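Structure first, then comments.
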Amino acid sequence: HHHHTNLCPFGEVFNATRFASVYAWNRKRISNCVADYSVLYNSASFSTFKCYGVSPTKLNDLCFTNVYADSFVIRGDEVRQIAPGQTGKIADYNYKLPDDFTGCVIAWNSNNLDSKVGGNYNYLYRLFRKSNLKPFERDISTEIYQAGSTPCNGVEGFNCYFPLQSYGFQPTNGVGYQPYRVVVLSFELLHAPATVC
Amino acid sequence: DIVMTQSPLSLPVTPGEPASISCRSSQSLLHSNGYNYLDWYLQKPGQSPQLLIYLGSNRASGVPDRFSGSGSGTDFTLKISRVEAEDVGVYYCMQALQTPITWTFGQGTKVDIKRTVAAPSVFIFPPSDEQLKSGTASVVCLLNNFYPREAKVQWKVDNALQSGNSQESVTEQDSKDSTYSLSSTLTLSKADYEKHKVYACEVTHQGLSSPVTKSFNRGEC
Amino acid sequence: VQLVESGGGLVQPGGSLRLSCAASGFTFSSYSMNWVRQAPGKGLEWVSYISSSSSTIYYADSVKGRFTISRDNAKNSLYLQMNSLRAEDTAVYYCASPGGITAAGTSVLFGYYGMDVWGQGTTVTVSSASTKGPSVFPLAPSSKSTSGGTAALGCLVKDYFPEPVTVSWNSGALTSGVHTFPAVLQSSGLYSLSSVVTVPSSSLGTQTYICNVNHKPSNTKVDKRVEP
Ligand SMILES: *[C@@H]1O[C@H](CO)[C@@H](O)[C@H](O)[C@H]1NC(C)=O
Ligand SMILES: [Cl-]
Ligand SMILES: [Cl-]
């Protein structure tokens, strides 16, 4: 039982036990399935559902050559950085959206899924980088970051920090320090006359 | 080097009523930070193990309200407030104090659907003469649609108790009547089969007020 | 499912094979990994542990000097090299990921929260036995093989390797009241199961009963009549 008319299982994949750290954000190609974006948009499940370059009311009657689903986990404070032309630690060193971004940003609180009473220190974020990330770039290197003045010689220590730090996701956190799951849809439209699409 | 002791081995449960499993450790599992390094896992039939409780008493993701862990130091317990059909499986506890050097599990606790007692219908099958020509002879005894699973079959050949020459295997609980069925296969060389006359299958089961004996003679109908 | 084991199969004692566990959907490099096996019938047994940075490795006493665990974070995969295999290594091998991270040089999981992600498992059977088709014999019904209005009968699927076999009755027309039993590993190293079914005792002559036995590993399909 499998057909290209099967609806894309967004419900199942979104509900996964674990997501990727924002610094190594995971990217899927939605292919050979029917994506009904009204089922997401009209499910009151998601806190953030903001689209850019496209009206979300008319996602279902558009033609897409290529659809990308970028997924990761950040804190609720940082969800406002998942937008074009934003600044901060995430947008600059983890996940940058371009100014001409044509897609949708979907986010929802995942406290019950990603927070652990022991403390969940496995979701990471990048804290230092020589330059800001170009849009849709992904940096997973672990080179020892040089503060600015004195050399590091590839060894950690004073003014020489490991570029990745762990989030501290416990369920007693404030809403702003609680983990939020983010899914970012990237659209490629079909060059075609109005008469067809 | 910490020994886990689960109790009971089997535990029938009524859907809609509570249930409790116990896990005892040979040494305290309470760490100096105030956490009890003991996890609970569930292995639904024909499925991977599933995490239920972590750090002694905290539910993993997605686990319904019904489940709850408790206990400290050396004696811990699971508690399902309302058992429901899908909870059937094997529940293992695991100490995590000595991670990542040793990861010690318990024996597990098989969970049945509780139902009224059911005496097994016993049927015996002589070795077919088609098989008889191979060289071996398999006598088969069938306990059919019974509960609970605890059942003892004994093979007597001319009233002599046979041991270490037969194997048995039981079906998993049926989803409509919650019963088991058990086949015992007495295997003997054709020579040994012919030299004895009365082959009997002796069944002891809780549902039977008295042990049932099914027997036959080599030549009958 | 976010972890997927592969490579398991049939192997002769003293031989070797390698298992592979492929992560997808999360950052494999951020978690530590475990191999956990379950022998047929028996319970869960931990095998080995590898840290996130692949820097702290522990095996169990039973597999030391024989199994070696390794990981390749660039390929989001976990490896287990199983050398000098014994028959008792037959088991379903799971890969699972405990939560937490290692600090400094001392291996200890901080903020532990259990093995929240388990694979689907891959099956490894260690046996020198040779592939063989089954010998199907009938368990014919009698009159002292009838209880109180119904009658039992069945097929004995004996001596075959490896698992599994499929058994239907009347090519699937007979389903109610069937009981195909779990196979048993005989002393010889061959498998043997039985399939039985309770039919009405008033239809032994008017109804044909034929079990259909299929053993794909030997291409052997056998249909047997069960007559009084
Ligand atoms: C995740 O699954 C639960 C039940 O399994 C469901 O209630 C929920 O709506 C799902 N999440 C989404 C985003 O649909
Ligand atoms: Cl605790
Ligand atoms: Cl902790």
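Numbering starts at 1 and runs along the chain as displayed.
Recorded method is X-ray crystallography, 2.9 Å.
Keep in mind that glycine also has a Cβ here, set from the backbone N, Cα and C atoms.
Going by Swiss-Prot, these are the annotated features:
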type: MUTAGEN; residues: A:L124 to R (Swiss-Prot position 452); note: Increased resistance to neutralizing antibodies. Decreases HLA binding to NF9 epitope. Increased binding affinity to human ACE2
type: MUTAGEN; residues: A:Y125 to F (Swiss-Prot position 453); note: Decreased HLA binding to NF9 epitope. Increased binding affinity to human ACE2
type: MUTAGEN; residues: A:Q165 to N (Swiss-Prot position 493); note: Reduced host ACE2-binding affinity in vitro
type: MUTAGEN; residues: A:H191 to P (Swiss-Prot position 519); note: Increased resistance to human covalescent sera neutralization
type: VARIANT; residues: A:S43 to F (Swiss-Prot position 371); note: In strain: Omicron/BA.2, Omicron/BA.2.12.1, Omicron/BA.2.75, Omicron/BA.4, Omicron/BA.5, Omicron/BQ.1.1, Omicron/XBB.1.5, Omicron/EG.5.1
type: VARIANT; residues: A:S45 to P (Swiss-Prot position 373); note: In strain: Omicron/BA.1, Omicron/BA.2, Omicron/BA.2.12.1, Omicron/BA.2.75, Omicron/BA.4, Omicron/BA.5, Omicron/BQ.1.1, Omicron/XBB.1.5, Omicron/EG.5.1
type: VARIANT; residues: A:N112 to K (Swiss-Prot position 440); note: In strain: Omicron/BA.1, Omicron/BA.2, Omicron/BA.2.12.1, Omicron/BA.2.75, Omicron/BA.4, Omicron/BA.5, Omicron/BQ.1.1, Omicron/XBB.1.5, Omicron/EG.5.1
type: VARIANT; residues: A:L124 to Q (Swiss-Prot position 452); note: In strain: Omicron/BA.2.12.1
type: VARIANT; residues: A:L124 to R (Swiss-Prot position 452); note: In strain: Delta/B.1.617.2, Epsilon/B.1.427/B.1.429, Kappa/B.1.617.1, Lambda/C.37, 19B/501Y, Omicron/BA.4, Omicron/BA.5, Omicron/BQ.1.1; Contributes to cellular immunity evasion and increases infectivity
type: VARIANT; residues: A:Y125 to F (Swiss-Prot position 453); note: In strain: B.1.1.298
type: VARIANT; residues: A:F158 to P (Swiss-Prot position 486); note: In strain: Omicron/XBB.1.5, Omicron/EG.5.1
type: VARIANT; residues: A:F162 to S (Swiss-Prot position 490); note: In strain: Lambda/C.37, Omicron/BQ.1.1, Omicron/XBB.1.5, Omicron/EG.5.1
type: VARIANT; residues: A:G168 to S (Swiss-Prot position 496); note: In strain: Omicron/BA.1
type: VARIANT; residues: A:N173 to T (Swiss-Prot position 501); note: In strain: 19B/501T
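What Swiss-Prot annotates, mapped onto the structure for a quick look.
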{"residue": "A:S43", "record": "variant position", "DSSP (3 states)": "coil"}
{"residue": "A:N112", "record": "variant position", "DSSP (3 states)": "helix"}
{"residue": "A:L124", "record": "mutagenesis position", "DSSP (3 states)": "strand"}
{"residue": "A:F158", "record": "variant position", "DSSP (3 states)": "coil"}
{"residue": "A:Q165", "record": "mutagenesis position", "DSSP (3 states)": "strand"}
{"residue": "A:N173", "record": "variant position", "DSSP (3 states)": "coil"}
{"residue": "A:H191", "record": "mutagenesis position", "DSSP (3 states)": "coil"}
Candidates near ligand 1 among the recorded positions A:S45, A:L124, A:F158, A:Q165, A:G168, judged by a Cβ under 6 angstroms: A:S45
Could you tell me which of the recorded positions A:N112, A:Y125, A:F158, A:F162, A:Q165 sit with their CB under 8 A from some CB of chain B, listed in sequence order (or 'none')? A:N112
For chain C, which of the recorded positions A:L124, A:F162, A:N173, A:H191 fall under 8 Å by Cβ? A:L124
Minimum Cα separation from A:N112 (variant position), reported as the residue among variant positions A:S43, A:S45, A:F162 that achieves it: A:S45
Whole-number Å only: compute the distance from the Cα of A:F158 (variant position) to the Cα of A:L124 (mutagenesis position). 22
Once the chains shown are all counted, how many other Cβ atoms turn up within 10 Å of the Cβ of A:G168 (variant position)? 15
Which is it, of A:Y125, A:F158, A:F162: the one of these recorded positions whose Cβ has the most other Cβ atoms within 10 Å? A:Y125
What subset of the recorded positions A:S45, A:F162, A:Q165, A:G168, A:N173 lies within 10 angstroms of A:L124 (mutagenesis position), using C-alpha positions? A:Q165, A:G168
Closest by Cα to A:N173 (variant position), out of the recorded positions A:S45, A:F162, A:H191, is A:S45
For A:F162 (variant position), the one of A:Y125, A:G168, A:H191 that lies nearest, given that the recorded positions are compared by Cα: A:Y125
Among A:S43, A:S45, A:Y125, A:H191, which are recorded as recorded positions, the nearest neighbour of A:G168 (variant position) by Cα: A:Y125
